[PDB]
Structures are given as C-alpha cells and as structure tokens.
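Remarks on the structure that follows.
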Amino acid sequence: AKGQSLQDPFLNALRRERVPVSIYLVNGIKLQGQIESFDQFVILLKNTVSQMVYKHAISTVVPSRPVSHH
Amino acid sequence: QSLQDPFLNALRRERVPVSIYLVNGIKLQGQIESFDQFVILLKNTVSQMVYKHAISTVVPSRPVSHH
Amino acid sequence: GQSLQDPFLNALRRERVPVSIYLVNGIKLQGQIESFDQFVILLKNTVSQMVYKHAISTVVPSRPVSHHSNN
Amino acid sequence: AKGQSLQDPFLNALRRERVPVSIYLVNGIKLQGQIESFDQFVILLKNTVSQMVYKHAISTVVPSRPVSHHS
Amino acid sequence: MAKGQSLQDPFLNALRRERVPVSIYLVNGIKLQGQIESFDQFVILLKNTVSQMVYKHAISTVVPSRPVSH
Amino acid sequence: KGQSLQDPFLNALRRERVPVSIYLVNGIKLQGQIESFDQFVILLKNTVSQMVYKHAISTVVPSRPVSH
RNA sequence: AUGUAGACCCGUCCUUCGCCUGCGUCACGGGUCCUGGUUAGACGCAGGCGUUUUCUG
C-alpha cells in the first residue's frame, strides 16, 4: 500500500491529547511545551506563551508519554 | 491551514515586540514591520531583513490574540 | 520519483535492525525504525521520538543487512 | 506580504542607491560592502572585489542607513 | 560537445562503477570514507565495514582518492 | 524582469580559468579552478577534481576581478 | 546569377519577486553561410492571484 503519512497524524495526536513534548532544535537547544497547532512549515508551541517554531530548525520531537496514531 | 501568516500578521498589526532566535543561537529583537514567504523585516533602530531559513523561533513579548 | 531511501529504510524497519542516526549537529540517536514518511522517521527506544530527515546526516545500521537478493 | 514581495524589491533599492550593507552569515561571519547585483539565489557583494554570496548562507541583511526610499 | 546539464550523477556513477575510495565531508566537519555503493536523488549509500546511508543535504564535498575520468 | 547572474558568473570564472576561493558554511576554505558546474554542484579542480554541493557553500570569491 | 526564406555578422536607433490574463512594441541600411529547423521569448501598460520551506542551489 501507499505507505502512510506519519508526520501530520503524529503531531495532531500530540496536539489533541495535549501531551507535553520536548522539541530539540538543530543547534542543540531544547524547547518544551504543548503543541497548540501546526502548519506545513511551523509548529505553535505553548508554554507560558505561544511561540512559533519553524520545522526547518527542529531535529526531533519527543513526547513525555507515548502517543498512538493508527 | 496557514498559521505562519495569520500568526505573523497579527504580531505586525499589533506592533508586538518579538524576539527572533536564529539557528546559530543569536537573539534578535524588534517589531515585525513586514514579512514574506521568504523573509521578515524586523524593525528596531533600523529595519533589517531576516531570512526565515535562518530563524528557529519567533517568540512574542506579549500574547497575541488567536482563535 | 525513484528512491533507494524508502527501500533501505523499510528493510531496517521490517527486520527491526538497531540503527544509529547521526544528526547534523553531531548528536547520535539509537533505536529501531518504527515507521517513516517522506519527511520524518519514527525512532523507537524507551519512547517513540520523531526525527526530521533534514536534521539527519547518516543512518548506520548496527548489524549489516541483505542486498535484498537483487538480480 | 504575499509571495516574494519583499525578497527582491528591498535588495534592489539597496543596489540602486549604493547603500553600504552588512550581511551576516548563518555561521556568524560578517561581510560588508555594496550590493552590486542579485540573482534569485545569490547576491554579488562588492568591496575591494566582487564576491558571490549564496542567499542560503545568509541570516540577515542590514543596511548602513534606512533606505531613502518609499518604505 | 553537447549535454543535458547534470554532472552530479555521472560523477557519482563513475566513482561507484570504478569502486573508487572516496572521502565525504559533511557540513559539520565530520569525514566519512568508503566506496559509493549506490545513490538516489537524495542519498548516497557509502560502504566501508557496513553500508550506511548518507543524506546529500548533509554533505559538503565528495573528494575521490584517485582520478575519475568523465 | 530580473536576470540570472549566478550561472553567468560561475561560467565566466570557469571559462577564464580564474583562481577562486570557496568558503563553506562550516568555515572551511577550498581553493581551485571551476571545472564544471550544475544546478546543485560545482566541480572544483586543484590536485584532483572534487564535487562541492552548492548547499554547503557560503561564498565564492575570485582571486582576480571579472565581469558578472 | 543567392531566393516573394530563414539563421548568424557589422553598423545605426543606471535589470530585478513570480504567475495568469488583456492590450500594444521587437525597426532601417549593408555582409557571410550548398543553410538540423525553429511555433517561443523579450520589453511597455492595464487588470487579477499568489507554494507561507517540513529529504541537495
């Protein structure tokens, strides 16, 4: 089969369940918060404020607890 | 679904002071004067063009009003 | 349109080969490839973490793998 | 504000008015000179010599004076 | 002569075919070495002790040990 | 309506066999002559030909002045 | 003898975001070539819309 898209479902499940995540940027910096919303190119990450994070600056998104899409 | 643009227009319109962190760790500050698919014009003492491909994060001083 | 990237990654995933993923900033991740898409890889160790391919330099499998018996 | 509206008009105004600029690269290096000409993908920067700077390596272009321009 | 533009794939294919030992320098300064086993639009498979997959977007230069004739 | 100078500039350097320095994004300086080049790569000749990805280059600077 | 043709040559008349559409402009003298060869592009003006960089410029 087509091989199913895994970036938008994964992020959406984190967003919907308000899972706390750590976002590591390419320069080593670690952001934390909850995924508020996201778009093809950015992610809105909410902690004390909403900050807009470019996907092209992200290395990894690692959730506090396991999340499943199917 | 576009929110980069709704999120960046709102900061511009409201003249919200922002911090822009670059991929190399540098922190820029100012107000978003105007901003496009490939750059953002950031105004402090002078207007300086900033390439979006060099930005990691845009973080506003004061929360901006979104849905 | 053609790729050896998808064929190579899928074999690692299917066989549950332990891999090391080196990022562009020098950081080394390890785990098994759980799934992947055009733009990311899900890497499983203690938890599943999502790794952007544009942050990866190399994927190096822990144990060598088959040619796929290519003709 | 839609499409590439600010990417090339701003550069042209610098180029035409021979405004001295500073170009900061993504690795922290600071170049200075006058924009001589620009492609979609590069900028020619003139000081003692003309050097070709890839845009993908640039973080910011900051002019010496706010352009004596519409803005 | 005449041509289609690309020399990136002919150059790589010649190295692969001739089993030329190469050095691949990554954008972070790391030096990889081996032989080019195969490659696609986006990656190169580099063989030493094991076959590892190298993203082209991480590569700065490919420099062959000895002459390649295109 | 604009112009393309990236591929005229290179191609003048390659034709005139001008010495050049290519600075990479990581600070490394390569030197040589442009031999062949492409949408995404430049072939740089010194003791051997090496293939340099454009996406790794910050600047190309000629030893001697030339026209765009 | 060389064209009710064409492609080049010579001479005379301060580039810049893309794209769709509509309107116009790309001329005049002379020269070479027993001539793979093209159906498009460029500039002017009007109107409209705009991939938001997530795997090589």
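All residue numbers given for chain D refer to Swiss-Prot; the residues shown span 2-72 in order.
According to its header, this structure was worked out by X-ray crystallography, 3.5 Å.
Cβ atoms are placed via backbone N, Cα and C, with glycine included.
Quick look at what Swiss-Prot lists:
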MUTAGEN   D:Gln8 to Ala  No effect on Hfq condensate formation in both growing and late stationary phases
MUTAGEN   D:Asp9 to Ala  No effect on Hfq condensate formation in both growing and late stationary phases
DOMAIN    D:9-68  domain 'Sm'
MUTAGEN   D:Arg16 to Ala  Almost completely disrupts the ability of Hfq to form condensates in both growing and late stationary phases
MUTAGEN   D:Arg19 to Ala  Almost completely disrupts the ability of Hfq to form condensates in both growing and late stationary phases
MUTAGEN   D:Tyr25 to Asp  Almost completely disrupts the ability of Hfq to form condensates in both growing and late stationary phases
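Projection of Swiss-Prot feature records onto the structure.
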residue: D:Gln8; record: mutagenesis position; Cβ within 10 Å: 17
residue: D:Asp9; record: mutagenesis position; Cβ within 10 Å: 15
residue: D:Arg16; record: mutagenesis position; Cβ within 10 Å: 18
residue: D:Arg19; record: mutagenesis position; Cβ within 10 Å: 11
residue: D:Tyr25; record: mutagenesis position; Cβ within 10 Å: 21
What does DSSP call D:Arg16 (mutagenesis position) in the simple three-state scheme? helix
Reported as an integer number of Å, what is the Cα distance between D:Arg16 (mutagenesis position) and D:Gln8 (mutagenesis position)? 13
Closest of the mutagenesis positions to D:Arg19 (mutagenesis position), Cα to Cα, picking from D:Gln8, D:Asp9, D:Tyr25? D:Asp9
Among the mutagenesis positions D:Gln8, D:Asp9, D:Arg16, D:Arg19, D:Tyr25, say which ones reach under 8 Å of chain A by Cβ distance, listed as they appear in sequence. none
Roughly how many Å lie between the Cα atoms of D:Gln8 (mutagenesis position) and D:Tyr25 (mutagenesis position), rounded to a whole value? 16
What Cα-Cα separation, expressed in whole Å, is found between D:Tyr25 (mutagenesis position) and D:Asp9 (mutagenesis position)? 18
Taking D:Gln8, D:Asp9, D:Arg16, D:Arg19 as the mutagenesis positions, those within reach of chain B by Cβ under 8 Å are D:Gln8
Secondary-structure category, per DSSP, in which D:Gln8 (mutagenesis position) falls: coil
